[PDB]
Amino acid sequence: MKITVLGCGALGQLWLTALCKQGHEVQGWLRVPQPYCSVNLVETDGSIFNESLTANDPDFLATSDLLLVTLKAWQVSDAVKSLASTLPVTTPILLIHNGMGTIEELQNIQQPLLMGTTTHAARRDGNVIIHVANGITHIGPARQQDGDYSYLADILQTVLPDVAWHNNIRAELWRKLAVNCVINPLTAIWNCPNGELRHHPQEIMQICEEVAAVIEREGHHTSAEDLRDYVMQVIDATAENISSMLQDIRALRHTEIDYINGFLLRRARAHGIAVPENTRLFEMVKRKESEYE
Ligand SMILES: NC(=O)c1ccc[n+]([C@@H]2O[C@H](COP(=O)([O-])OP(=O)(O)OC[C@H]3O[C@@H](n4cnc5c(N)ncnc54)[C@H](OP(=O)(O)O)[C@@H]3O)[C@@H](O)[C@H]2O)c1
């Protein structure tokens, strides 16, 4: 299948590497256009894939069977909208990122729009990406109008195992957002690894109560307790890790907060729910960003 990968960072390079290993015809698509993109990936078994692939070829884009998007959340929608008039109108666009709120920015996309999450882990080490862990990628329809693109799950399963189609992708994204709304800003603010959060059960529950209330109003069934339990399982499995938001903070990079607690606050406002803890986290992180930027 012919694929354009938008965003040639850790995840994009993972997918590019994996797609080439199965013989799919690919290109990259970069922010700062160049004719080629550098893929340097170390697989879980130590094998090395170092390759220069086509990038930013608009004719290639115009005849792609899939636009795979692996940008950070705040990068996604402007970059997609700018390619959308080139991409065939029948060609699916698959978004894989953390956070939510990009789909709301992409309501007028005429292409089929698919949302994805993944538990694979890929980490930048200089100009090398390392595939740290294998995992599971779920994809589904981004919007109410988006139809059955399960065939893509079947293809991508053979590229980067495991991939599954989920019609209820949105509910899954909301649960992952709950976890993200706890772990990312608290670790960012406290400058601590994820496991330190277990010494704050009350604050964790409070955030979980706010998010559960938004989730219920959105039509997905969950409870504060269930969200809390899922948070603790993620903290337990990542206790020693530095969160992606804390990494951003420490590297003086823009964070995904407008698509994590920020999104949660936009949906809270639209259902008139008060979310004072989430608000504090969002504002605290925005202030930390303004200390650089
Ligand atoms: N990496 C993982 O293990 C992992 C796992 C699960 C989910 N995710 C999620 O996947 C998303 C991407 O993560 P990542 O780790 O791959 O991020 P990353 O390494 O920062 O990759 C993003 C790439 O897209 C580029 N970019 C920004 N704006 C662009 C534009 N307009 N056009 C083209 N390229 C543009 C970046 O280049 P510049 O930095 O030069 O702008 C970068 O190379 C995030 O939401 C993350 O939370 C990541």
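Residue positions begin at 1 at the first shown residue.
Determined by X-ray crystallography, 2.1 Å, according to the entry header.
Cβ coordinates are placed from backbone N, Cα and C, and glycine is handled just like the others.
What Swiss-Prot annotates here:
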{"type": "ACT_SITE", "residues": "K176", "note": "active site, proton donor"}
{"type": "BINDING", "residues": "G7, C8, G9, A10, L11, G12, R31, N98, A122, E256", "note": "NADP(+) binding site"}
{"type": "BINDING", "residues": "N98, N180, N184, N194, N241, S244", "note": "substrate binding site"}
{"type": "MUTAGEN", "residues": "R31 to A", "note": "Increases KM for NADP 4-fold"}
{"type": "MUTAGEN", "residues": "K72 to A", "note": "Increases KM for NADP 10-fold"}
{"type": "MUTAGEN", "residues": "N98 to A", "note": "Increases KM for ketopantoate 140-fold. Strongly decreases catalytic activity"}
{"type": "MUTAGEN", "residues": "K176 to A", "note": "Increases KM for ketopantoate 1400-fold. Decreases Vmax 230-fold. Loss of activity; when associated with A-256"}
{"type": "MUTAGEN", "residues": "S244 to A", "note": "Increases KM for ketopantoate 230-fold"}
{"type": "MUTAGEN", "residues": "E256 to A", "note": "Increases KM for ketopantoate 1100-fold. Decreases Vmax 40-fold. Loss of activity; when associated with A-176"}
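The two recorded residues, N180 (substrate binding site) and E256 (mutagenesis position), show a Cα separation of 10 Å.
The closest partner of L11 (NADP(+) binding site) among the recorded positions, by CA position, is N98; the full candidate set was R31, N98, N194. When the C-alpha distances from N194 (substrate binding site) to the recorded positions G7, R31, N98, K176, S244 are tabulated, the minimum falls on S244. When every Cα pair among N98, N180, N184, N194, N241, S244 is compared, the largest distance found for this substrate site is 17 Å. A coil conformation is recorded for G7 (NADP(+) binding site) in the three-state DSSP classification, outside any helix or strand. Under 6 Å, Cβ to nearest atom of ligand 1: this is the test, and of the recorded positions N98, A122, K176, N194 it is passed by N98, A122. Of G9, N98, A122, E256, all annotated as recorded positions, the residue with the shortest Cα distance to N241 (substrate binding site) is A122. Distance noted between the C-alpha atoms of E256 (mutagenesis position) and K72 (mutagenesis position) is 7 Å. Taking the Cα atom of each, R31 (mutagenesis position) and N184 (substrate binding site) are about 26 angstrom apart. Counting every protein chain shown, the Cβ of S244 (mutagenesis position) has 18 other Cβ atoms within 10 Å. Comment: NADP(+) site residues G7, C8, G9, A10, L11, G12, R31, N98, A122, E256; largest CA to CA distance 20 Å, whole number.
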